[PDB]
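Novice: Quick one: structure below, then a few questions.
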Amino acid sequence: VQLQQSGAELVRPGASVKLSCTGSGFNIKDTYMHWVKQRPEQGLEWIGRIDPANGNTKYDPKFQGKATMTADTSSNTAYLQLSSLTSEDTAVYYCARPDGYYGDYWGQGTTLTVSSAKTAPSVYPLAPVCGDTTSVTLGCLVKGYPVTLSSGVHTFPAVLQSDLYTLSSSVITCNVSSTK
Amino acid sequence: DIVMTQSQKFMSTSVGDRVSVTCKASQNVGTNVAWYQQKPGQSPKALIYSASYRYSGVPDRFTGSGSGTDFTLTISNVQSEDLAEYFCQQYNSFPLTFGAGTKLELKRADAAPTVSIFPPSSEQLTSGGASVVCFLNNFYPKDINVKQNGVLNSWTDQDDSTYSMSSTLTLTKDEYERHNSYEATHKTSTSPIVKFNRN
Amino acid sequence: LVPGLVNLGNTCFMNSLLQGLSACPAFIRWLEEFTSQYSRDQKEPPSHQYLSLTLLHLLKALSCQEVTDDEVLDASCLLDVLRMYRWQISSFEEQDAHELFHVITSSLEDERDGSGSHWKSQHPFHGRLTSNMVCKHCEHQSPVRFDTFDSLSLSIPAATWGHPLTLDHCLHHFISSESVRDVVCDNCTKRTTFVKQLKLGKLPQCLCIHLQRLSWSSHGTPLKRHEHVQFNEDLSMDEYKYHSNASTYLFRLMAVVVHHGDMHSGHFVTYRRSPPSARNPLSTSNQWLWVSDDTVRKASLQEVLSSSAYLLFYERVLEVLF
Ligand SMILES: */C(N)=[N+]1\[C@H]2CC[C@@H]1[C@H](NC(=O)c1ccc(-c3cncc(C4CC4)n3)cc1Cl)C2
Ligand SMILES: [Zn+2]
């Protein structure tokens, strides 16, 4: 019994977006339901609770002027609407639905991203030609990365500037959306 | 508003061990704390709804405890399934608030990393730029330190469960050739050893 | 096989409470004690006590097994005695188990305060709340104030996240308090803010919890709270107590009074343990019963723990050895 969410999206700063949720079991207005915000450094933050039998919800007072909530019942779509995005308003947004016997239901996450962009990158090798071997580890890197990219392999997560992510991998064959 | 102080971002355990992550709240929150679990790539899972009560599908390994202000989640006979992020959450008051999140890891015998450095490449120079990379792989201690400015870094999570790290410099060609005359330190080290010569 | 109680019309809320009080042996032993409790040598003979004896008469019959098969008793003999005290039932809002419990407990205390020369013992539902205030900038406290109770009447908290409500949450909501923002301190010699502690100082042997499931709505109509509160057979009170020491207080369930329906089809009912005196008058049973006026039926424990509690008659035990 899942609670599917809407797919992710990307916009420039100063815009506005709206998200969606729906599940494979009713009681939609016959329950409370929440939205929360997750970004790795600051962590999880609660933004509001919807009252889907009616619609006068409760918001976090540090969000109210920037986040708004609605929903529908016969079509199970509960929505979130948030506005005036900065690049600081990037995070994974979960919608949650409590249950009493099982642990409360959570949806597959929605990863809102915001930057001043709207570019399948280049790849470069990494070769220890110096030869001070005294059995060897080497690899490759990729410019401005969602990149798709055999044991003994370590790959690092992307870190990004100007919505272009520097990332690397370690073990030519750098093989070990965009096109190769 | 109200916030919960979690003790660390990171805790070390053994398999079959007993471990106790904690939360301390700003004010009296009664018995109204809940504990959650999240593994990388997943959505969160609720473990305990009051301070001590288990949901369905939660092993007897997990117990919650505390009242008012100081709270604890204890895992006994820790299984290999229990290496995840653990949050605590209030529901005594509006707004509802969480902690920062605590990851758990298998402790191990400290092991030095494997270090590599690479020069710029002719392809990278062909595009008009220059960039240098330092690998610090298979590190077994967490509090590694690696470093002038321009640095950017990236880290894997724990894998046998060693770490790994990447570190990078980026520059222009004429800037790179303007200065060729310029930390890899852990508790296993006596002093820094980083693997600059261009010719 | 406990005796039923006849109910025609208006008297179910008394029957359900009686079946509850009958499940607490300490209350029956107090009455056996209290009604026999006299002081030698005093020249003034004691004042009589129709209520204490009428109530013991019934609860002693509901405490032991039936003597005649499927016998149903008549507790209207109790209704007349209460009217000899001030109690004149005058509204539908008063046909309640908790209200009666407070009428009974007050009318017993009138009888303790009646005969004054002879010592009568205080009833086992009696406990004390304590209020105390501590200042944050100097970490020092006021001297305490005390208060009395016969029941912890817990208001039901409103939902926040949507986790199951527990008896712990309705208790911590009640036995706790906020901070005051303007009154001066002593140690800080001059305007200050301090924390209001509320805890319970005396714990009764018979502990009456009460969930405020029946109240009045915004504009005066009867409002019922339907959401379920989770409770356990054994309950530990060590976190609500004032004295900061390692001694332990633990309580075990004896009866649950439950309210079904509302208005036209509203009704009171009682889950309770079966009598102990199965040739072993000290062994508290573990077979539970469901009693509705003249109807008696076996009930499992999962049937009790799933019901929506109105009154919970907990009684203190020392250790969990069952
Ligand atoms: C037998 N079980 N019944 C008859 C006597 C008691 C019941 C039934 N009445 C009710 O069920 C009843 C009684 C009182 C209230 C009520 C309303 N508002 C507040 C309160 C509490 C006193 C604060 N009680 C509601 C009902 Cl439905 C008739
Ligand atoms: Zn002070």
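Residue 1 is the first one shown; counting continues down the chain.
Heads up, header says this was done by X-ray crystallography, 3.2 Å.
A Cβ is built for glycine as well, from the same backbone N, Cα and C atoms used for every other residue.
According to Swiss-Prot, the mutagenesis experiment C:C12 to S (Swiss-Prot position 77) carries the following note: Loss of deubiquitinase activity and impaired ability to inhibit mitophagy. Increased TOMM20 ubiquitination. Sequence annotations record features per position, and here Swiss-Prot assigns active site, nucleophile to C:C12 based on experimental evidence. Sequence annotations record features per position, and here Swiss-Prot assigns active site, proton acceptor to C:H267 based on sequence analysis.
Map these features onto the structure and tell me what's around them.
Specialist: The DSSP secondary structure for C:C12 (mutagenesis position) is helix.
In the three-state DSSP classification, C:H267 (active site, proton acceptor) falls within a strand.
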Novice: What does the structure give for the C-alpha distance between C:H267 (active site, proton acceptor) and C:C12 (mutagenesis position)? Integer Å is fine.
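Specialist: Just about 7 Å between their Cα atoms.
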Novice: Please give me the CB contact count at 10 A for C:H267 (active site, proton acceptor), counting all chains in the structure.
Specialist: 15
Novice: Let me know the whole-Å distance spanning the Cα atoms of C:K190 and C:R191; 15 residues are not modelled in that stretch.
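Specialist: A straight Cα-Cα distance of 7 Å links the two sides of the gap.
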Novice: How many other Cβ atoms are found within 10 Å of the Cβ atom of C:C12 (mutagenesis position), counting all protein chains shown?
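Specialist: That number is 20.
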